[PDB]
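S.K.: To start, I am sharing the structure in question, which I have written as structure tokens.
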Amino acid sequence: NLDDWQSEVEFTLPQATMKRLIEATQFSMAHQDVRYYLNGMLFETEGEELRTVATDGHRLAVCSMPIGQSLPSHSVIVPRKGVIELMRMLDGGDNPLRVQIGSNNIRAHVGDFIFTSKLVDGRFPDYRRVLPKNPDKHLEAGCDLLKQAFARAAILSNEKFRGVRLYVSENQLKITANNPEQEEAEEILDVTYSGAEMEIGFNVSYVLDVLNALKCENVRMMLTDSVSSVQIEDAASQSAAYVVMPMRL
Amino acid sequence: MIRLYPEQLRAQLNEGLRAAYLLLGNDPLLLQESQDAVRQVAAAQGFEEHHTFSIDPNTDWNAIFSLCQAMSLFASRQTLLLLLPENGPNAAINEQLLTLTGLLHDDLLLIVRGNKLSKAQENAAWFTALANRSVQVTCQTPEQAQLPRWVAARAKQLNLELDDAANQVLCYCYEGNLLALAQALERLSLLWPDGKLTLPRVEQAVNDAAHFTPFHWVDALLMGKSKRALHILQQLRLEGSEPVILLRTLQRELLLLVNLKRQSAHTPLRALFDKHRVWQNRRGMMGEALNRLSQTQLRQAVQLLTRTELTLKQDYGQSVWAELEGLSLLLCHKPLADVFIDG
Amino acid sequence: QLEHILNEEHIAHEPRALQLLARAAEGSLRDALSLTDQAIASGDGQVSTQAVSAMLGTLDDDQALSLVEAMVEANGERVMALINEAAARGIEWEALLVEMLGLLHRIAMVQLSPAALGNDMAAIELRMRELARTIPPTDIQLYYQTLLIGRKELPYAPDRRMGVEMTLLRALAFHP
Amino acid sequence: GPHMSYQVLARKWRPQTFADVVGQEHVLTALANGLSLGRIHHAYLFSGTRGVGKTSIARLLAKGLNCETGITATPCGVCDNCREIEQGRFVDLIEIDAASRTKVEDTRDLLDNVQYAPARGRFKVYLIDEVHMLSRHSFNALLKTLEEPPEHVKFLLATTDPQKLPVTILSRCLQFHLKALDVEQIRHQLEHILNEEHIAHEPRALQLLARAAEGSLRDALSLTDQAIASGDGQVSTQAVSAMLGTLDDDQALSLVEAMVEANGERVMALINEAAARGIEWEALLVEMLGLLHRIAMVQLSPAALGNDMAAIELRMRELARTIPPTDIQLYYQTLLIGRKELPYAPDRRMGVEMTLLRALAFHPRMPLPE
Amino acid sequence: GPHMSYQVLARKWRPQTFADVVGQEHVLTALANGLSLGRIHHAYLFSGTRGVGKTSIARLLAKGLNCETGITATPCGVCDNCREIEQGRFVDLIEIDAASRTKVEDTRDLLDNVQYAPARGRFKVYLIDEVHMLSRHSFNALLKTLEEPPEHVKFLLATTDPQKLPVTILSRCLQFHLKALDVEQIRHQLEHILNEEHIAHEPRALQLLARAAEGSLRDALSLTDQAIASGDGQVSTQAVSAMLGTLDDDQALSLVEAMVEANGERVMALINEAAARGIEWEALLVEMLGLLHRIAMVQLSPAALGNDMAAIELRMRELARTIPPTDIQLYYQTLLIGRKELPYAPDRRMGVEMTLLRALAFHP
Amino acid sequence: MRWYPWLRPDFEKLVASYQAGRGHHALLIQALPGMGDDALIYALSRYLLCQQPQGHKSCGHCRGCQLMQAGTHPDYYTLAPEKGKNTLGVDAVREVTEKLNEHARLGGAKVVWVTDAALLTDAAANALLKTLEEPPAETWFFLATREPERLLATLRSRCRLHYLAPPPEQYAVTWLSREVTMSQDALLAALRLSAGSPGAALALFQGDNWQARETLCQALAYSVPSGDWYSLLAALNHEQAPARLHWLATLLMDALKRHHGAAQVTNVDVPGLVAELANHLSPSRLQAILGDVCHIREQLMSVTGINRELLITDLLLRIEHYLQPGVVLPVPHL
DNA sequence: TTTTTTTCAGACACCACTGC
RNA sequence: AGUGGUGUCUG
Ligand SMILES: Nc1ncnc2c1ncn2[C@@H]1O[C@H](COP(=O)(O)OP(=O)(O)O)[C@@H](O)[C@H]1O
Ligand SMILES: Nc1ncnc2c1ncn2[C@@H]1O[C@H](COP(=O)(O)OP(=O)(O)O)[C@@H](O)[C@H]1O
Ligand code: BEF
Ligand code: BEF
Ligand SMILES: [Mg+2]
Ligand SMILES: [Mg+2]
Ligand SMILES: [Zn+2]
Ligand SMILES: [Zn+2]
Ligand SMILES: [Zn+2]
């Protein structure tokens, strides 16, 4: 049965750590995308850090957590089904989790049982270039405060493409939504910010999933211009970053 | 059981009601009227509560068993009805029909409605256990040679005066369509309370609804009636019949005709008929056809039939109905041109 | 009914335009009414015979029957005009040949027996009768063979338009 | 050369008024008259071939209905509503890509929101494009709201084949059939566009482009863009002739004559010359076949010849008067059989060569010596 | 050091940049001028026969469009975008196998994502290959987005059968026709490949492969790899002639001569001998067609016989003096119909025999 | 899956190509039915998927080869027509292509084998493109076909084609005599009926179809002198109609050959019947009958769902019509 | 007496039962 | 919403 005698990387990782690691990245995977390398989650190992990267070409999600054990740099793409069922079977955080990744198959020893899956042959893209390289605008807000405003705006949102325009002015944020029925929703929020007036229209479900993934109290958004991406993370850490590339509508 | 036509059903119902009534046949109208009469007679003898069920692989048999065994707070004298599926008493249904045949009682009256049963295939068990004390009612569509007297009887019993011309017009527009034929008589009674129907009266208020099967087309071809066969072909086109079914139905009899005409040089047609196991009513029309411009239409028509078959079975645009018109005209003593035959 | 509707609408109408619209309706009164509103559109509040006829010709798709009528009659200019019409409409050419083939086949079957006309073609009954009664079966045979050969060789042509035009030219040149 | 002028003629030259359309006059006149008299039917269908102004005219009508001024047949440009419609993303002009909303649940969702009043304009103009993609259930669902919709909702349908629609709908909605465009209109449009694009152009180039567009102006605009890309932002006879992969009619007629006048050596010489120019052999056969068909059509009637090939008109007439129709039919059939057998010839060059040799051997008035 | 292993001559030698493309100068110069002048269309349809370059040209266009240098006619390597595009990693190049995603759900959820901004590149290129296999509703779904795509989306269609596309789909694209490669240039590309890969060869095998590739370079590379396997890494004349059925001798002339005289026993005996030789029936028939073609040539204009066959020259000239042109044309047509119907025969030998039976008994 | 001797050299020429890593991924085998293409492809797959191949054969010890022997191997994909259907759908091809995105389960190569490329649907064949073109790493494809020109042009464009030559006639007769013991002319005619493929001739002898061929021969011994070709229907109508139509056409070809005095005919063991065919039937009629028999065989083979009884009945009636004087004969056309 | 149909591929449409 | 089945209609 087990003919994968040699493994590329090995982990003895706490269950809660990988639970957060996947839960902070799962929603950004691609479901049955033509780009077969994007229909999965990239586990990346460098130093003592393990990162999960998931993108569908419209949103990127990267989450990094230390392990303590030094590991060689490695990359692997676990398909949608494998990672979803691994997440499902990942319960009972008391027992540790063993991970054994080879060049062609992945194994996860959870509690007492073993899980096996195959890999996606393709090579995952570099997410460092997707991350904006010159974030000149930085704004901060409250996670729940920002999230509830987005939900209220999303109530009257285009049901097909849930998109809102976010405007940033001095210590002020604006979220405007409209649907084919011209039903307009407008939410204004008090933030701390220093920069220039800028409008950017992006999806609502992606931002709401990003905010739900960051179960924090302070959120920092980094923006460059109206056309490039937005990098959202929490202000209490830098271990999880998200990239929302806007709409041109 | 008592096998009965719809004519005497009333009389039988006046004599008494049996444990189960089986209404079988391919005619919706005859089955419906028989069921209505049975239900009315049952209600006359106290059978007040009714029920309906469609015998289907997804039906809830437990409800049927519960209602047949148990009785109700009111109207204890109860009747039950079941619609048999198109195929009939499926092999997964005969056992549960047997259970019903055990789960019955003198309080309940069972009504069985569906198409004709292939008795050669299905017999005994359920059939004989009902035959103990039941009635079978055969309600099948009268054929063309029998429809005019049926329509005359219906007009007499509905108090209308139909002459031969109106009768044949009604028998023309509505064949296999006895439901719409009865509705046409009812509509004509509504149109004129005089009750006297003439040629123009029926001619105006009638539509060419009809309903034919490929066997009707093949029979019309064998009798060599051009207008009848073309009417049948148009009717199956409008009805949406699959032309390949028509092709196979014509092909069987056409290859039989070819074999008979080839073998008739050494053997009289009677012994050939006996050899191929063909029935007497079929025998008459096939003998009529075999000596009607044969040995040329029997290979030319096979050529045209092969042309239609290949054209139908290669592409997906069909357009074979005109070619079927060509066949309908070739086998009815109306010679065609080699241009359309060969192609 | 169209006459009454237009008279009560105070709409100026010509008697022939109403018959043209009714014939174009195919038996449905709502088709006649929609065509009537459109005919008033093609103009200024008046249903003129010329405007209605031009609109009907613009909407006309009965090209194969007219092509067979003009080709059997040996009317080269009318045949070429009808081919120009079928080209301007963006009508498929193989479909045009198939329609002509079906029409000729039906004409022959009618010539064999009058019962060959079903209720699917009640719009074009009279013309079919006119073509079946007046044209000998030999000419119909020749034209059917010519159009079958032309449709067989249609893919290998400078273009479908020229292939159809040349097939009809051959059929005309037969003059049988 | 120029800046990021990527905006292609296909879209940058989408008509924006009823004065900028290339002559669908049977449609434009009816729309203008109805909009002037106010007989704005609640649903109708532009049906035609590709690229002949169905979608464009539908947008122009939406502009005409929703202009800030009174309902007019000539839409304005300073009006905010027409500006939004032209730029897209208008509140009320709901373009429906019917090939993406074929399902009946999408149609039901559309019909639920019909009764809602228009937001900023005066009509909620539904523009269902490529209607023939709707399923049968979607069509029947549209039936009732197509009979009489709310007073503010207009249906603008557009499709290529109007015969795939159930005929009930063909009763419900008006029908406007947009026919293909003559060569002159296409060439004049190309002239005007290249004048406004500051691109020097030559006459024969535009005539060839308009001939190869096949009656549709979107094909003409894509071909013009391809020709501008083939040259250095310049439209010339050489560039268009190389792009279209055809031959000047003089060479084809010279080869056809060499075939007819039994000048087999001239046939060989012109075959070698066409080999030098690197032109497809099947193209040579198709061009000779087209010229033979044109000669036959001239034999039918003098009016067969179009102005596009006027340069060889005289020779056409001569070759039409010299050759009786039976020989033209024989040549056309021989070349047709040669083209049909060309894929199985050992080489395309020698396939065309043996087709010509067969047309020369079976020559009735001057057969090859036995 | 191959990425994992030698990835076949056809896959390794795709045009990596411009000026590496063999032929196709029409589309190459047109795309170069479009890139340099700013005349960039949103939908390019590269239509042509097999193995003349339609996916490779489209990939080069995608590289040029969103290269880090700019909108460049000649894409570089080294930098990120054109390095990822050739490695099948770049996100903004979405490669669709339209023969597998024929469904309309796939086309619709492809069009769903078109509105989003590109990941890193300027243009979100959609390269749909084998487009003709898309379903009817799929083409009609793509209609309104090929017509008016967003400013950051480019569509690159590639088709072997452009006729099968709806006229509307053809109408919304630049239909770049990829002309087939003639013998000389496909031979030159084979020579350059074999020289750069340090594989010894002979010229005659080169033009044999060039003329047996039917104007397709992918078939030339496939035949070259087959000859490499057969010839132990050497593209030699003998190995190609044994692998690719060729008639070195004059038996194609002998059988034609016996068939001209309507001699039956000799024709059948020579066919049996050829079958014993393991001849290629398609090659025999194409050689017969070419031989009758040259007979007709020397019948029309004397001394048109190629110097190459001077060895047998007189014989064909004798035929040119003897057989009237009509009979030669009839033999050519019969043999060509045999070529067309050779695949659809119970056997290849049986098809050739039927063809020569039809061709043998015209006159007697 | 039996190993035929004539595969032994060709196997080498292929397996050596897969030993240096130089092997074209998509290898298309052109071989007559029974020639042994399936056994060759199977042996190649066993060599390829073994984790520790030895020389040029399957080791017989590793996990890959023992799983292949067990009929279950996740890295071994086969494309065969669904039972009861002579067609390979697009769904199976598409499923295998999607499964090819995942890595190899056992860490080795991925071997996809299409049983017969001629049965592929047009859609199924097209879905196999862009996967034959650029398959993922360590993916080996295989295909088989009776006649490569019948496949899609683009499909065989991206394939290295290996042709399995039928063995020499004397050697094939020797192999058949070693297998089964009958008259030499019987084996010879069986071979040259089967396009020189000993496998098809052997399958013909093992089955009852040779008795049906003899039945057709007897029905022809009655049919030719009396012009009663309709009777042949009883000897023609069967599930194996194409084989009997091929036999009829080959008898007609032998008659035409004897008319021209050909040295060698096909039905070498049936001289009396071919003599009757030659003497009674005019060569023009013989050619027309042969052409129509071949055309009917091709129509019966190609178009699916066709009625064999209608086709054969029309063919026989048309032949009988042709025998009569004053009728024209078919002309082959383009 | 019964006797009645090819096919591969694709697109919808409705209706369980699940699962929140 | 996911999954599975029935059934009908288009080439
Ligand atoms: N009548 C016309 N006048 C001017 N341009 C036209 C016309 N018809 C088509 N075009 C050209 O075609 C392009 C697209 O036309 P479109 O209206 O979308 O055709 P469709 O009816 O097929 O949707 C336009 O941008 C325009 O350049
Ligand atoms: N124009 C060309 N220039 C150079 N090589 C070419 C050209 N066309 C085809 N090839 C060769 O053919 C192989 C396959 O080419 P490809 O572009 O996939 O053809 P296709 O149009 O049929 O998909 C390439 O790897 C390359 O070696
Ligand atoms: F809307 Be069109 F057919 F391009
Ligand atoms: F994509 Be190519 F036609 F092989
Ligand atoms: Mg449009
Ligand atoms: Mg390609
Ligand atoms: Zn305005
Ligand atoms: Zn670069
Ligand atoms: Zn092993």
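Counting starts with 1 at the first residue shown.
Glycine is treated like the rest: Cβ placed from N, Cα and C.
This is the feature table in Swiss-Prot:
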- E:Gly48, E:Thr49, E:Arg50, E:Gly51, E:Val52, E:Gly53, E:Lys54, E:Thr55: ATP binding site (BINDING)
- E:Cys67, E:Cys76, E:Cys79, E:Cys82: Zn(2+) binding site (BINDING)
- E:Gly121 to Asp (Swiss-Prot position 118): In dnaX2016(Ts); present in both isoforms, unable to grow at 42 degrees Celsius (MUTAGEN)
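What does the local environment look like for each feature on the list?
M.R.: Within its own chain, E:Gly51 (ATP binding site) has E:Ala10, E:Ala213, E:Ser216, E:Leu217, E:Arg218, E:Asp219, E:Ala220, E:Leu221 as residues 6 or more apart in sequence whose C-beta sits under 8 angstroms from its own.
If you draw a 10 Å sphere around the CB of E:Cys82 (Zn(2+) binding site), it holds 25 other CB atoms from the protein chains shown.
Sequence-distant contacts of E:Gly121 (mutagenesis position), defined as residues of its own chain at least six apart whose C-beta falls under 8 angstroms from its C-beta, comprise E:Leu65, E:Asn66, E:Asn81, E:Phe90, E:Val91, E:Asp92, E:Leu93.
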S.K.: Determine the Cβ neighbour count for E:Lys54 (ATP binding site): the number of other Cβ atoms within 10 Å of its Cβ.
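M.R.: There are 25 such Cβ atoms around E:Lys54 (ATP binding site).
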S.K.: With CB distance below 8 Å as the criterion, list the recorded positions among E:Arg50, E:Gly53, E:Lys54, E:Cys67, E:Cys82, E:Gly121 that sit near chain F.
M.R.: E:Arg50
S.K.: Quick one: which of the binding-site residues (E:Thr49, E:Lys54, E:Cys82) have their CB closer than 6 Å to ligand 2?
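M.R.: Listed by sequence, the hits are E:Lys54.
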S.K.: Compute the centroid of the Cβ atoms of E:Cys67, E:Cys76, E:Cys79, E:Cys82, then list the same-chain residues not in that set whose Cβ lies within 8 Å of it, in sequence order, for the Zn(2+) site.
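M.R.: Here the non-site neighbours turn out to be E:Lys63, E:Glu68, E:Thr69, E:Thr72, E:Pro75, E:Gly77, E:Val78, E:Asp80, E:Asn81, E:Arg83.
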S.K.: Given E:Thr49 (ATP binding site) and E:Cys79 (Zn(2+) binding site), what distance in Å do their CA atoms have, once rounded to a whole number?
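M.R.: About 33 Å separate the Cα atoms of these two residues.
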S.K.: Would you mind reading off the Cα separation of E:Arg50 (ATP binding site) from E:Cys76 (Zn(2+) binding site), to the nearest angstrom?
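M.R.: It is 27 Å, counting Cα to Cα.
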S.K.: Using a Cβ cut-off under 8 Å and a sequence separation of 6 or more, which residues in the same chain sit near E:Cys79 (Zn(2+) binding site)?
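M.R.: Looking at Cβ-Cβ distances below 8 Å from E:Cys79 (Zn(2+) binding site), excluding near sequence neighbours, one finds E:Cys67, E:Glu68, E:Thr69.
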S.K.: If you count Cβ atoms within 10 Å of the Cβ of E:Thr49 (ATP binding site), leaving out that atom itself, what do you get?
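M.R.: Taking every protein chain into account, the count is 21.
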S.K.: Tell me whether E:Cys82 (Zn(2+) binding site) sits in a helix, a strand or coil according to DSSP.
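M.R.: Assignment for E:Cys82 (Zn(2+) binding site) reads helix.
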S.K.: Just to verify: the residue among E:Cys67, E:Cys76 with the fewest other Cβ atoms within 10 Å, which of the binding-site residues is it?
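M.R.: Least crowded of the binding-site residues E:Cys67, E:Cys76, by Cβ count within 10 Å, is E:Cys76.
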S.K.: How big is the gap, in Å, between the Cα of E:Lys54 (ATP binding site) and that of E:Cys76 (Zn(2+) binding site), rounded to a whole number?
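M.R.: Pair distance, Cα basis, whole Å: 20 Å.
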S.K.: Other than E:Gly48, E:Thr49, E:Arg50, E:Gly51, E:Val52, E:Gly53, E:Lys54, E:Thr55 themselves, what residues in this chain have Cβ atoms within 8 Å of the centroid of the ATP site's Cβ atoms?
M.R.: E:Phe46, E:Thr160, E:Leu178, E:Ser216, E:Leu217, E:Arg218
S.K.: Hey, of the binding-site residues listed (E:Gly48, E:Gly53), which one tops the CB count within 10 A?
M.R.: E:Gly53
S.K.: Count the Cβ atoms, other than its own, that fall within 10 Å of the Cβ of E:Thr55 (ATP binding site), considering every protein chain shown.
M.R.: 18
S.K.: DSSP three-state call for E:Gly48 (ATP binding site): helix, strand or coil?
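M.R.: SS state of E:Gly48 (ATP binding site) = strand.
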S.K.: Fill in the CA-CA distance, E:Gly48 (ATP binding site) to E:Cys76 (Zn(2+) binding site), as an integer in Å.
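M.R.: If we compare the Cα positions of E:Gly48 (ATP binding site) and E:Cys76 (Zn(2+) binding site), the gap is 26 Å.
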S.K.: Take the C-alpha atoms of E:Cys82 (Zn(2+) binding site) and E:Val52 (ATP binding site) and report the distance between them in angstrom, rounded.
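M.R.: Cα-Cα distance, E:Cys82 (Zn(2+) binding site) to E:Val52 (ATP binding site): 22 Å.
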